[PDB]
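**Q** Dropping the structure in here first, questions after.
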Amino acid sequence: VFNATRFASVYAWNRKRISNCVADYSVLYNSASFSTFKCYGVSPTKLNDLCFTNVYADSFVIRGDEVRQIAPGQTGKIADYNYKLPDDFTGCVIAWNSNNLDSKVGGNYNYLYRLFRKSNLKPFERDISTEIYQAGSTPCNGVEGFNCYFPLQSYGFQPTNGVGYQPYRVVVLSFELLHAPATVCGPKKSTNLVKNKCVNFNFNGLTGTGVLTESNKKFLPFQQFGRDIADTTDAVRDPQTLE
Amino acid sequence: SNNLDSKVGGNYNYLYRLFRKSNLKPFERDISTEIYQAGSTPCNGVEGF
Amino acid sequence: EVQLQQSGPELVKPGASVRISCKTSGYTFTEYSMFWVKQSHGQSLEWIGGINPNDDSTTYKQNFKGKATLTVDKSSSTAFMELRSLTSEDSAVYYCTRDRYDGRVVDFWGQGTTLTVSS
Amino acid sequence: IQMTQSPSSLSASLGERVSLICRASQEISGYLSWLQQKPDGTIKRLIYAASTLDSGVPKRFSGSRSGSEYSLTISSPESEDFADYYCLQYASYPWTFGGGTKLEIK
Amino acid sequence: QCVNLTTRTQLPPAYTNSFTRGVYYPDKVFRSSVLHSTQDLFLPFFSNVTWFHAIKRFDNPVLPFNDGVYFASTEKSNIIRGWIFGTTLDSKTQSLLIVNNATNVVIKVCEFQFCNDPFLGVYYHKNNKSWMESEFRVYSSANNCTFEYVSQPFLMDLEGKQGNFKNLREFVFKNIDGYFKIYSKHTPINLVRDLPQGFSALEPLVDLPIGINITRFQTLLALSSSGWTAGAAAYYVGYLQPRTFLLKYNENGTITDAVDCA
Ligand SMILES: *[C@@H]1O[C@H](CO)[C@@H](O[C@@H]2O[C@H](CO)[C@@H](O)[C@H](O)[C@H]2NC(C)=O)[C@H](O)[C@H]1NC(C)=O
Ligand SMILES: *[C@@H]1O[C@H](CO)[C@@H](O[C@@H]2O[C@H](CO)[C@@H](O)[C@H](O)[C@H]2NC(C)=O)[C@H](O)[C@H]1NC(C)=O
Ligand SMILES: *[C@@H]1O[C@H](CO)[C@@H](O[C@@H]2O[C@H](CO)[C@@H](O)[C@H](O)[C@H]2NC(C)=O)[C@H](O)[C@H]1NC(C)=O
Ligand SMILES: *[C@@H]1O[C@H](CO)[C@@H](O[C@@H]2O[C@H](CO)[C@@H](O)[C@H](O)[C@H]2NC(C)=O)[C@H](O)[C@H]1NC(C)=O
Ligand SMILES: *[C@@H]1O[C@H](CO)[C@@H](O[C@@H]2O[C@H](CO)[C@@H](O)[C@H](O)[C@H]2NC(C)=O)[C@H](O)[C@H]1NC(C)=O
Ligand SMILES: *[C@@H]1O[C@H](CO)[C@@H](O)[C@H](O)[C@H]1NC(C)=O
Ligand SMILES: *[C@@H]1O[C@H](CO)[C@@H](O)[C@H](O)[C@H]1NC(C)=O
Ligand SMILES: *[C@@H]1O[C@H](CO)[C@@H](O)[C@H](O)[C@H]1NC(C)=O
């Protein structure tokens, strides 16, 4: 998503449904490459602590003035006719200047945005339709004409453009929780295993205290911990170096 | 207090603390204006990335 | 108030041009198209053409395209019609109008403008 | 490409029914508007989109599509409504109008 | 593809006694030389377990999934190759498809428009003097999909061997708080036409956080378009119920015997 060769243009924004994986947002937030990292659901630091049902990654190119509009509750041709976030957007907007990557020397014209629409689009809609626009009362029975403008016009991206008319890539991480089990979790920190010493142990959620020792027990390929007559834990299997 | 504490152009005289290094203690008061470092880099001076 | 402050009654000797304004108000000027009409003292009204004040694009009746020229100025928020080489064909009550797709089509009209070309 | 208004002038008492017609030689797909002109220069829209009206204007106007014909019909005359009437055909460029019809006292 | 194969001898729905089978490890906890007592969705001891077989006969009706469902096959040549689970089965909701085929296991969840009679087909002997998969007729099209796993590729046998049953395959399927849990076992057998009397403990093999509701399920079998030979296999279905069980864990941590406390 972040290192793709060619992004979608804003009218036709790509979505990737990130799920069944561990999401190391520390790689993202520590990156010197980003201009903007606006998180609306939670504070950016805590993203490695959370877990979600899915993380939709919406990707598109817009102008460096328009990146601001991607924030929730914004008014403007990108926020209204191309890509709209809901008032309770529980996610992050991430953006970077890609002028040296998306500005052909004589100008690039591959990226289109909708300048015109009969109504603002609803949150997370996408409108691929090229249907000629009804800008004038006269019905647009033609393929082109006065007041029959093509809704999709194209950006002006040139290397010598100002910050504002240089292309910004954007990705919006829409994180969601549903009634389904959360599968997009963060990377769980794992500090060194120490032995013959009284220590606080957290083995896959199992908070406890005790002296850890190398066991002579032999569990089954499926077992991960053990208990005693009292239904109290007395043995656990190391999740990284299986012992 | 809308008719005593609100201005048509915005009353900006009132501040809240959006950032801090740690969870503040009961009845403790925080006067600091030191720049909060969200990124992993140290961040000396009046502003930074 | 969708008013139309146009130019008052006007005369010039033939073989000469003219200047005709239509100021518009009560709406954001680039949200609507502008068109024009020529109604003679005796003969019917006809459509001269229009300008979209947003996109600076134009369209005309083929008959008038060769003698009309429509323009706007955004800072003045005003429409402006020029007549080039006026003769015994070029005299009427001229009228400005406003248009859109969402129901506001040719509803309100400028008080017109006397463009007599007689001596 | 213009449609034709049946009569050039029409005369009435107050109260009498008044029908005004703008026939079509080609299909305008129902894109048409009715306009009111006073002999002293006052222009204002009556009807659009065939049947849509009732906007800052006397409630009596009606203009439902009559097949091959486009229409205006009124539930009374009035002092100001003794005036000129025009149909606008905008379905296509170039725009055109009917020749107009004048409504008068007897 | 979506084809109907109506050439089958109609037989009554046979029933069979589950002999103290379908017990699984209820948790991932080591216990040793101890008699743990547990309440869970177990298959009761001596429970009527519906019996279906493929002969002349090719018995594949859609069944209810209830809360959990013990499934087993006694067979050879590898006839039973998959399960369909869902609540609509016609793409109006997501549903789950598990298919073990000539090349890999696929586990995936989609809005699938399933066929009324789903199966997979094999060319038998044919030209290469060997047996090859030729047909995959489960759904017409899948649209929205949430999860997809595929095994690394393998080449197990589709060979039409003869004789009695030699594999006794076993499964438990449960669906708790969005987690679809599979438990399973294999054992060698030498068994003619029944579910064998004995005791087995099913180890968990996978868990899937799919979140979907399930209420119905079915089995997918290896079969010009009608008139065909069905390979000899038998399979069995029982519905799990909330039951207290007492479980003998031996010194090696394996459930060695069990007692159905009702
Ligand atoms: C996680 O990865 C580490 C490697 O980073 C694995 O440790 C390796 O194990 C192999 C096989 O025993 C050894 O040959 C390597 O020398 C080990 N590398 C290191 C750096 O320790 C570890 O086994 C993996 N754990 C799991 C659960 O897969
Ligand atoms: C396979 O059998 C099913 C069940 O009979 C068929 O489903 C029927 O399809 C027809 C249209 O062809 C519908 O009018 C019926 O209402 C359906 N019946 C049921 C019970 O669903 C299905 O079409 C058959 N498939 C093929 C390809 O023959
Ligand atoms: C068994 O089913 C799997 C899953 O549909 C098939 O795997 C596909 O293999 C083709 C090439 O043969 C690849 O292009 C696809 O990407 C694979 N799909 C997936 C999702 O794994 C496999 O081919 C099937 N085997 C047979 C013999 O039909
Ligand atoms: C499953 O797929 C269907 C079909 O693509 C989706 O239905 C679309 O829903 C969007 C959003 O409401 C509509 O704009 C489209 O018009 C629908 N398409 C059709 C053909 O009906 C449906 O939303 C998908 N469901 C999920 C949970 O993703
Ligand atoms: C626990 O597991 C061990 C390991 O397999 C079993 O020990 C085996 O016992 C059999 C039967 O006497 C011998 O043939 C094997 O050689 C033994 N294997 C090894 C390497 O020890 C033991 O029997 C099991 N105990 C129980 C009761 O489950
Ligand atoms: C199986 O079901 C039949 C009725 O269909 C019943 O008579 C019989 O006792 C049942 N046997 C078992 C194993 O419970
Ligand atoms: C024989 O095998 C080839 C490819 O291996 C296949 O195309 C052909 O269909 C097979 N023969 C028959 C009768 O199907
Ligand atoms: C699952 O089913 C229950 C009850 O039928 C319902 O409340 C819930 O919304 C369903 N969930 C999904 C994802 O369909």
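Numbering, chain E: per Swiss-Prot, residues 14-68, 77-244, 254-292 in sequence.
Just so it is clear, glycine is given a Cβ too, placed from its N, Cα and C backbone atoms.
Copied straight from Swiss-Prot:
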type	residues	note
VARIANT	E:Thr19 to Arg	In strain: Delta/B.1.617.2, Omicron/BA.2, Omicron/BA.2.12.1, Omicron/BA.2.75, Omicron/BA.4, Omicron/BA.5
MUTAGEN	E:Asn121 to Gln	Partial loss of biliverdin affinity
VARIANT	E:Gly142 to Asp	In strain: Kappa/B.1.617.1, Omicron/BA.2, Omicron/BA.2.12.1, Omicron/BA.2.75, Omicron/BA.4, Omicron/BA.5, Omicron/BQ.1.1, Omicron/XBB.1.5, Omicron/EG.5.1
VARIANT	E:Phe157 to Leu	In strain: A23.1, Omicron/BA.2.75
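Give me the lay of the land around each of these features.
**A** Within the same chain, the residues at least 6 positions away from E:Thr19 (variant position) whose Cβ sits under 8 Å from its Cβ are E:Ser256, listed in sequence order.
Applying an 8 A CB threshold to same-chain residues 6+ apart, the list for E:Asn121 (mutagenesis position) reads E:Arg102, E:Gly103.
Note on E:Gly142 (variant position): other Cβ atoms within 10 Å of its Cβ, all shown chains, come to 17. Secondary structure at E:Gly142 (variant position), as computed by DSSP, is strand.
DSSP gives E:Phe157 (variant position) a strand state. Cβ neighbours of E:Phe157 (variant position) (same chain, under 8 Å, six or more residues apart in sequence): E:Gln14, E:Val120, E:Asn122, E:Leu141, E:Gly142.
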**Q** Where does E:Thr19 (variant position) sit in DSSP terms: helix, strand, or coil?
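**A** DSSP assigns E:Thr19 (variant position) to coil.
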**Q** From the recorded positions E:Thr19, E:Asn121, E:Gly142, E:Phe157, keep only those with a C-beta under 8 angstroms from any C-beta in chain A, and list them in sequence order.
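**A** Qualifying residues, whose Cβ lies under 8 Å from chain A: none.
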**Q** Translate the DSSP assignment of E:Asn121 (mutagenesis position) into the three-state scheme.
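**A** Where E:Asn121 (mutagenesis position) sits, the three-state DSSP reduction gives strand.
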